[PDB]
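This report concerns only the one structure given below.
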Amino acid sequence: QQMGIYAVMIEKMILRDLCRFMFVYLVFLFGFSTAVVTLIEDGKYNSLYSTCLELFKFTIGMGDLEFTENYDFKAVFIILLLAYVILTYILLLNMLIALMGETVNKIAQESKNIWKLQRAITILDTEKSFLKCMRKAXXXXXXXXXXX
Amino acid sequence: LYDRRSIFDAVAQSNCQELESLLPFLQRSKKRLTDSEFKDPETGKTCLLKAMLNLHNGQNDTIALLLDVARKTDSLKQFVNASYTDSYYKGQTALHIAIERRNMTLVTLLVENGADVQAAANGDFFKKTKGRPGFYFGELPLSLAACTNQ
């Protein structure tokens, strides 16, 4: 129950929140990385993939800031990197946490329903998927509330 | 003549007539309303107790007649005080039932014909659910009468 309800949040969190942050992250990272590749003539940081990977590290927590020397008009390259970090590493990562905080507040009662549903589906299937082997097939609940 | 079955049926429908010929029967045979044969051999239920279960509008005068018969043979005390012996309702007396049913009139009547007020109903029906259940107040009439807010 504690772990299963937790897993529901991970699934809920992943597609909607993670999916949303992923799109913008790909859009920002792609744009800025392209802007950088244009910027650098040589040194293997020219390759779009290579620049893009270097740009990713900023998000991971491994960002190098000024990784490559072989660029012209140096102040512009730094401006490009500072803007990418401010909008994208800080503004996004911190935003993602707050939005995650939202999915968590709304879910939990809903995420208990989902967990309850999942056990039911697992149980229902095994008996059906259990060969419909001999199994129970009266309900009553012991009760005591007064009301008296 | 009367067997256990005969009376228990009479009681079930609050019939004070089929028990017209009752008293004189166990006068001849000198049988007692309390004999082994006049109780269910596995629970220890008596006609008075059957009467206690077969209430209609919290009323039964098979009781009044049944008691009356027991004094005329003076089965009186042990009759009004006979208890269940099965693990479930063990030690339950008619007085327990009267209270369980919130029936002053029948409490009053039983106490006046000498119901033991300290009789402990201690079977599994009077302790915490297996679930069985249920339900514990423990045991003694006073305790019952309080725990049920009476």
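Per Swiss-Prot, chain B residues shown: 111-260, in order.
Just so you know, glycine gets a Cβ as well, placed from its N, Cα and C.
According to Swiss-Prot, the features are:
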| type | residues | note |
| --- | --- | --- |
| BINDING | B:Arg115, B:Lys155, B:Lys160, B:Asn164, B:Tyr199, B:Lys200, B:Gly201, B:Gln202, B:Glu210, B:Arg211 | ATP binding site |
| MUTAGEN | B:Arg114 to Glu | Abolishes capsaicin-evoked current and binding to resiniferatoxin |
| MUTAGEN | B:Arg115 to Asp | Abolishes capsaicin-evoked current and binding to resiniferatoxin |
| MUTAGEN | B:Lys155 to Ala | Abolishes ATP binding. Abolishes CALM binding. Impairs normal desensitization by repeated exposure to capsaicin |
| MUTAGEN | B:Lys160 to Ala | Abolishes ATP binding. Abolishes CALM binding |
| MUTAGEN | B:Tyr199 to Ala | Strongly reduces affinity for ATP; when associated with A-202 |
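Between B:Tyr199 (mutagenesis position) and B:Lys155 (mutagenesis position), the C-alpha separation comes to 10 Å. Neighbour list (B:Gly201 (ATP binding site), Cβ cut-off 8 Å, at least 6 residues apart, same chain): B:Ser193, B:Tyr194, B:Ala229, B:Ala230, B:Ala231, B:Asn232, B:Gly233, B:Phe236, B:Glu249. In sequence order, B:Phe118, B:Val121, B:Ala122 are the residues near B:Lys160 (mutagenesis position), counting only same-chain partners six or more apart with C-beta under 8 A. The secondary structure of B:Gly201 (ATP binding site), as reduced to three states from DSSP, is coil rather than helix or strand. Under DSSP, B:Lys155 (mutagenesis position) is assigned to coil, being neither helix nor strand in the three-state scheme. Separating the Cα atoms of B:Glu210 (ATP binding site) and B:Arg115 (mutagenesis position) is a whole-number distance of 26 Å.
Listed in sequence order, B:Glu147, B:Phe148, B:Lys149, B:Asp150 are the same-chain residues at least 6 apart in sequence whose CB falls under 8 Å from the CB of B:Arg114 (mutagenesis position). Straight-line distance linking the Cα atoms of B:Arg115 (mutagenesis position) and B:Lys155 (mutagenesis position), rounded to a whole number, equals 12 Å. Spatially close to B:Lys155 (mutagenesis position) yet at least six residues away along the chain are B:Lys149, B:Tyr194, judged by Cβ distances under 8 angstroms.
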